[PDB]
Amino acid sequence: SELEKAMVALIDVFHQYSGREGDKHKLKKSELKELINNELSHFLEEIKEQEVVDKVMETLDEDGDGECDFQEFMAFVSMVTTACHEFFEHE
Amino acid sequence: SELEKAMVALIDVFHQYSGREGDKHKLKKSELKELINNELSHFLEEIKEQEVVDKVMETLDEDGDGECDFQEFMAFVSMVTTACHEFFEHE
Amino acid sequence: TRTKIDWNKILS
Amino acid sequence: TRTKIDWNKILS
Ligand SMILES: [Ca+2]
Ligand SMILES: [Ca+2]
Ligand SMILES: [Ca+2]
Ligand SMILES: [Ca+2]
């Protein structure tokens, strides 16, 4: 039942960077950039340009309000989780 | 950077129950019922009827094919993660 | 002191 | 033996 301890980690990750600065209730592309670069520094995604962030936000911030809600940010993990899984092939 | 170790847990959780029985490539409501009842036994969601599973699948299996893909199952965690977070109020 | 959230709230 | 996946594949 790892999803049990892992879920606690995701709930803490939500407040770990979301309440770091700005509005803790909603995530702005600037705060999300820190989330992507602070949790995925050089493990798989390296952020150095706003274009990645801008393209990544259109993927979550499908509202275009330049903001990402907890539900929208949670989906980003799934997209990276799906891509990371692809790293493992048949071998 | 807990999302780092937590993501590894989610990737393992994916194979932990998905490849338990049936098609490891896709999740069928029967396998998902085990996922919801095996990872969330009595912590917050108790599954004893197919109706919860049927309503829960319409939430993920929005295809109605009676199946849930890795991307669709990953979203279930977000919904529960969002509901679990509500448990924490101002106090 | 133990309570359970709500399955109905999560369903819809 | 270390390699990186692809950011472009993830963007689209
Ligand atoms: Ca925030
Ligand atoms: Ca948005
Ligand atoms: Ca399966
Ligand atoms: Ca489906």
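The numbering of chain A matches Swiss-Prot: 2-92, in order.
Header lists the method as solution NMR.
Every residue, even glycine, has its Cβ placed from backbone N, Cα and C.
Here Swiss-Prot flags A:13-48 as domain 'EF-hand 1'. Looking at Swiss-Prot, the entry for mutagenesis of A:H16 to A says: Decreased zinc-binding. The Zn(2+) binding site feature in Swiss-Prot is assigned to A:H16, A:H26, A:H86, A:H91. Annotation of the published mutagenesis A:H26 to A in Swiss-Prot: Decreased zinc-binding; the original residue is retained in the structure shown. According to Swiss-Prot, the mutagenesis experiment A:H43 to A carries this note: Does not affect zinc-binding. What Swiss-Prot records for A:49-84 is domain 'EF-hand 2', and it gives sequence analysis as the kind of evidence. The annotation Ca(2+) 2 binding site is assigned in Swiss-Prot to A:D62, A:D64, A:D66, A:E68, A:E73. According to Swiss-Prot, the mutagenesis experiment A:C69 to A carries the annotation: Does not affect zinc-binding. For the published mutagenesis A:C85 to A, Swiss-Prot gives the following note: Decreased zinc-binding.
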Q) Do the recorded positions A:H26, A:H43, A:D62, A:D66, A:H86, A:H91 include any whose Cβ comes within less than 8 Å of a Cβ in chain B, and which? A) A:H86
Q) If you draw a 10 Å sphere around the Cβ of A:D62 (Ca(2+) 2 binding site), how many other Cβ atoms fall inside it, taking every protein chain shown into account? A) 21
Q: Going by Cα-Cα distance, pick out whichever of the recorded positions A:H16, A:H43, A:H86, A:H91 is nearest to A:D64 (Ca(2+) 2 binding site).
A: A:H16
Q: Have a look at the recorded positions A:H16, A:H43, A:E73 and say which one has the shortest Cα distance to A:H86 (Zn(2+) binding site).
A: A:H43
Q: Would you mind reading off the Cα separation of A:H91 (Zn(2+) binding site) from A:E73 (Ca(2+) 2 binding site), to the nearest angstrom?
A: 31
Q. Across all protein chains in the structure, which of the binding-site residues A:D64, A:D66, A:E73 has the highest Cβ count within 10 Å?
A. A:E73
Q. When you tally the Cβ atoms that lie within 10 Å of each candidate's Cβ, which of the recorded positions (A:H16, A:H26, A:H43, A:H91) has the highest tally?
A. A:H16
Q. Which of A:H16, A:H26, A:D62, A:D64, A:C69, A:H86 (recorded positions) reach within a Cβ distance of under 8 Å of chain D?
A. none
Q) What's the most sparsely packed of the mutagenesis positions A:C69, A:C85, counting other C-beta atoms within 10 A? A) A:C85
Q) By CA distance, which of the mutagenesis positions (A:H16, A:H26, A:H43) lies nearest to A:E73 (Ca(2+) 2 binding site)? A) A:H26
